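**Student:** I'd like to ask you about the structure that follows.
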There are 2 protein chains.
Amino acid sequence: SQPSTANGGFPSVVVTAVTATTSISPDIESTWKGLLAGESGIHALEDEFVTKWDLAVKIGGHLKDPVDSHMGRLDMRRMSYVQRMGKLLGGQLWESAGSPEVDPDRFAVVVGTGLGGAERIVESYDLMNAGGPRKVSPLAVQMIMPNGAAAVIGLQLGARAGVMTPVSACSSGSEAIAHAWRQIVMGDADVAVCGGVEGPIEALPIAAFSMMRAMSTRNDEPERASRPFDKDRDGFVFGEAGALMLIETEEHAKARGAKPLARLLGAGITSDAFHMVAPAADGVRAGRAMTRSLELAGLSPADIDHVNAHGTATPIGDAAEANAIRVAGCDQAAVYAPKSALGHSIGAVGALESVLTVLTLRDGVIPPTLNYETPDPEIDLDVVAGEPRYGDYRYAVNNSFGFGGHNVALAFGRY
Amino acid sequence: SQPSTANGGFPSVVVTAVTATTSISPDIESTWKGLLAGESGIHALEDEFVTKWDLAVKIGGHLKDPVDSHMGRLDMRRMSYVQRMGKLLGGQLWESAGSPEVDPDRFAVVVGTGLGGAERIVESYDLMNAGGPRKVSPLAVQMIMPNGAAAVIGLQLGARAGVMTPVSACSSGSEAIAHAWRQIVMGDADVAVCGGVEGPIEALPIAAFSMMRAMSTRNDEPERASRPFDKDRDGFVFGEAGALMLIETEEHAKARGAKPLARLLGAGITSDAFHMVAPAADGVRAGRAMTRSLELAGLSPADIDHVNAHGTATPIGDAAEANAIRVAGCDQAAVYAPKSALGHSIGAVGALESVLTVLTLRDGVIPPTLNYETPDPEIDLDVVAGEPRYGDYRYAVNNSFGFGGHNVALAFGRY
Ligand SMILES: O=S(=O)(CCCC(F)(F)F)Nc1ccc2cnccc2c1
Ligand SMILES: O=S(=O)(CCCC(F)(F)F)Nc1ccc2cnccc2c1
Ligand code: NA
Ligand code: NA
C-alpha cells in the first residue's frame, strides 16, 4: 500500500501562481496568447558577435524584454545574469501571488540553472590577468556559485525551509519543480517558489553547442528552423527564457484564498547510463521517468490526456522521445512541442514548459506545434499543429531530458 | 503519526563502503589513522602561481596523490578535472564494495560539486578569442556542465534510477548524501553512490575567496593556520578533497553480504535567508537543519553523542555554528572540526566530513581538532582537542553550512 496523491499518501499540492519571461513576451499570459495565435519568438540574430565570428548559427530568440533593462547600477554590480533574471522573476511571481505573508520557516526555493554565473568567472579571470589578485571583486564568489540564483530568490522572499539548485542541463528546470514537490510532500515546507533561469544567447554558447552539431543551421528562415517531430528537422534553436511557479499544499492555498491554476500530482527522475549527451534510442528509462510520475500521482497511462514533449528538434532526440512516450503507454495523448515556437532555454526550459502544461490544463487548450508540415514516417504521435486544440485535458505529463542522460517527468492535473 | 526511521516509516539505509582522496592520503583508512595520530595535510604551497601573483595566502593542502597521475592522454583531453576525480573515486568505491552486481534500474548517483568544469570555460573562452568558434571542443558542454561529474560516475557504474547534482557551495557534498537518502526512502532506488568532488587549489580560487577576507593568512606555520573554534582563528585553509560513499537499504545490504560501516538515519535541509556569504548570527535555521535531521531519524537531541561541525575557522562562521548547536540542543556532544587537519574542500567537504562521521561511529573514536589552544567564550562547546577522544558514540550529526545560507544536517547511527 505505497503512498500516492490519489490515495492521500502525499498531501495535495497545487500551483497558485506562475511567471515567465520569454522570446515572445515578458508576460506569461501574453506569451500564452501569442503561442495560441501561432506566433514564434525565433528571429535572425542582429547581435554584432554573429557577424564578428561568422558563426554557423545566426538565429535564436532573445527575450522580448531584456532582463537588464529593469536593473539599476547597484544590481548590475552585485549579481550575475541568472541572479538578475531570478530577482526579476522572483518579484513578479510574489506580486502575481498577492504578495502573501507566509511562514518563512515553511517556505522553500528550488531553482535550477544550466551553468551559473559563468560570465563572472571570465570577467574575474580577465581582471586578474590585467591587474592582479586584488582586481577580483570580493563579490566574485557569491555571483559565480551556481546556487546564486536560488540564494538571491530565497533571500529576496525570505525562504528559510531550504534553498536548492539541482543541475542536470536541459532537465534542471523540471528537476527543480520535482524537488520542490518532494520538499512539500515529505513535510519540510508547505509553500515553494520553484523553476529555472538561464543565461542569454552569446558567441561562446553558440560556438560550444554548434560544435556538438545539435543545433539547426536553417538560417534562411528563422521562424521555421525549430521542427520537432518533422522529417526535415536539423537540431534545436536557442530561445532565451526564465520561469518560476508558486506551489503550496491545497490546505495552505485555501487558508489564504489563493485560487489554484492546477495540481502537481507526482514527479519522476531516472537516468540512461548510455551517453553523456545523446539519449538512449529505446526511450525505456525516459518512459519509466513518466511511469514513475504516474505511480506517485496514482494515475494510470490511460488517464494522460496530454504530453508536453521535450521536442528538442534533434533527429535522434525526437526518435528517442517517441519511443519513451510509447514505453510509458501515453502515445494516445495529444502532444505539444513548445520548443517549436519558444526554442530551447536549457536550464529554464523544463520550468517554462511546466508553466505551459499548467495553463494547458487551466484553459483546456494546447497551442499548435509550429513547423510540423511533413510528419516523420518513423514517429506516430498525435502532435497538435495548425490551430489550438480545445480539449478536456484532466491530466498531463511534462517531459525534460538533460545532457548526461537525465530524465525528469512531472505529473500535472486540472483543478 | 509521522514516518521516522526509528518507527519503521522509512526503510533502514546503511553505509556499506566509503572512499576519499585527501591531502593526508589517497587511501581513506590511511587518512583516518593520520587524523587520530594528529597529522595535518596543510603544507606551504610550492606552486609557481603563489610567487607570480604574490598571493596573501601561501598555505594549502594539495592531494597527497594527484588525480591526473592516474589519467591517460585521452581522459585529460576528454574530461574536466572534477569528472576525472569522479571517475577515479567511482572505480575505487566500486572495488572497495566488492564490485557488486546491482539492478541498474534501482541504482542512483547523487554527487554534488561547488563550481563544475570551470577551467574548460576559460580555456574555451581563450581558444575562441585566439582562433574563432571552430577552436572550441565538441566536448566543451559535457566537460563544463556541473552535472558532468555525476553523469560520468553514473555512466561508469550504470546508475539508471536517477543521476542528480545539488549545488549549495560548501554544503554540496552533504546535500548530495541527503538527496540520495531521499531517493531511497521515497522508493526510487535501493542503492546509491553519493558524495562530492571539487577542483584543485589555484590562483583565481585563492584571489576570489581571499578578497572576501574568508581565508587564513598564517603562512609562517602552515600546519597551525586552520583553527576552528579557537580564539586566534583568522579564516579557512584550502584542503583539496573528493569523497564518495555507497549507501543502500539494510535489506539490499544483507542480501549481497555487504558489511555496514554505519546507518544513515535522517537528513535536514534549511536556509538562513539572511545574507549571501554571512551565516545568520543566531544559528536558529542552521540548528533547525540539525533538528529536522533528528525528527526524520526519530531521535531526540539528548540521544546525540557526537557532532562533526562545519568548523571553517572563520570568526563569524564558528560563532554562528556554536549558536546553531545550542538551538539544536546538541551542545552536550563531543565536537570535531576536521578542517583543522584536512582544510576546506568546498563541494567535497560535506561528503568527506560525512565519511569521517561514519568512521567515528564505526571505531568509537573522535580525532583531535588540531590547533585548538585558546577556548573562545563565544564558543561554549566540548571541542575534542589534544588526544583522540574514545567512547560509545551511538548517534552523530554531520553539519555543513554553504555560502548563500544553505544548511545541511545528516543524522548518522552506529551499526
Ligand atoms: O547554456 S548557456 O550557455 C546559454 C543558453 C542560451 C539560451 F538557451 F538562450 F538560454 N547558459 C549561459 C549561462 C550563463 C551565461 C552568462 N553570460 C552569457 C551567457 C551565458 C549562458
Ligand atoms: O572552489 S574552487 O574554486 C577551489 C577548490 C577548493 C579546494 F578544493 F578546496 F581546494 N573550485 C574549483 C573547481 C574547478 C577547478 C578547475 N581548475 C582549477 C581550479 C578549480 C577550482
Ligand atoms: Na516538455
Ligand atoms: Na562537518
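We're sticking with Swiss-Prot numbering for chain B, so the shown stretch reads 2-416, in order.
Per the header: X-ray crystallography, 2.9 Å.
Just so you know, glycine gets a Cβ as well, placed from its N, Cα and C.
Grabbed the feature section from Swiss-Prot, which reads as follows:
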DOMAIN    B:11-415  domain 'Ketosynthase family 3 (KS3)'
MUTAGEN   B:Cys171 to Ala  Loss of activity with hexadecanoyl-CoA
ACT_SITE  B:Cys171  active site, for beta-ketoacyl synthase activity
MUTAGEN   B:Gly269 to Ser  Increases resistance to isoniazid
MUTAGEN   B:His311 to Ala  Loss of activity with hexadecanoyl-CoA
BINDING   B:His311, B:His345  substrate binding site
ACT_SITE  B:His311  active site, for beta-ketoacyl synthase activity
MUTAGEN   B:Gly312 to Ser  Increases resistance to isoniazid
MUTAGEN   B:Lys340 to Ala  Loss of activity with hexadecanoyl-CoA
**Student:** Can you tell me how many other Cβ atoms are located within 10 Å of the Cβ belonging to B:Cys171 (mutagenesis position)?
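**Tutor:** Looking across every protein chain shown, the total is 27.
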**Student:** Those recorded positions, B:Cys171, B:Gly269, B:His311, B:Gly312, B:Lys340, B:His345: which ones have a Cβ sitting under 6 Å from ligand 2?
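**Tutor:** Near the molecule: B:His345.
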**Student:** With an 8 Å cut-off on Cβ-Cβ distance and a minimum sequence separation of at least 6, pull the same-chain contacts of B:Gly269 (mutagenesis position), or say none.
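**Tutor:** B:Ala179, B:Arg289, B:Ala290, B:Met291, B:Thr292, B:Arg293, B:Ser294, B:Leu295, B:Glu296, B:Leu297, B:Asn408, B:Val409, B:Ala410, B:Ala412 - these are the non-local Cβ neighbours of B:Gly269 (mutagenesis position), listed in sequence order.
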**Student:** Which recorded positions among B:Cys171, B:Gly269, B:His311, B:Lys340, B:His345 have CB under 6 Å of ligand 4?
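**Tutor:** B:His311, by Cβ distance under 6 Å.
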**Student:** Does B:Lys340 (mutagenesis position) have same-chain partners at least 6 apart in sequence with Cβ under 8 Å from its own Cβ, and which are they?
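**Tutor:** For B:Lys340 (mutagenesis position), the qualifying residues are B:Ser227, B:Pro229, B:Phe237, B:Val238, B:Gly240, B:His311, B:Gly312, B:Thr313, B:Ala314, B:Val350.
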**Student:** Going by DSSP, give the three-state secondary structure for B:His311 (mutagenesis position).
**Tutor:** coil
**Student:** Based on DSSP, name the secondary structure state of B:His345 (substrate binding site): helix, strand or coil.
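**Tutor:** For B:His345 (substrate binding site) - judged by DSSP and reduced to three states - the answer is strand.
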**Student:** Non-local Cβ contacts of B:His345 (substrate binding site) (under 8 Å, 6 or more apart, same chain)?
**Tutor:** B:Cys171, B:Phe237, B:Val238, B:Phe239, B:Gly240, B:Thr313
**Student:** At a 10 Å cut-off from the C-beta of B:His311 (mutagenesis position), count the other C-beta atoms across all protein chains.
**Tutor:** 33
**Student:** Work out the three-state DSSP category of B:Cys171 (mutagenesis position).
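**Tutor:** SS state of B:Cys171 (mutagenesis position) = strand.
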**Student:** Using DSSP with the three-state reduction, classify B:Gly269 (mutagenesis position) as helix, strand or coil.
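**Tutor:** B:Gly269 (mutagenesis position) sits in a strand per DSSP.
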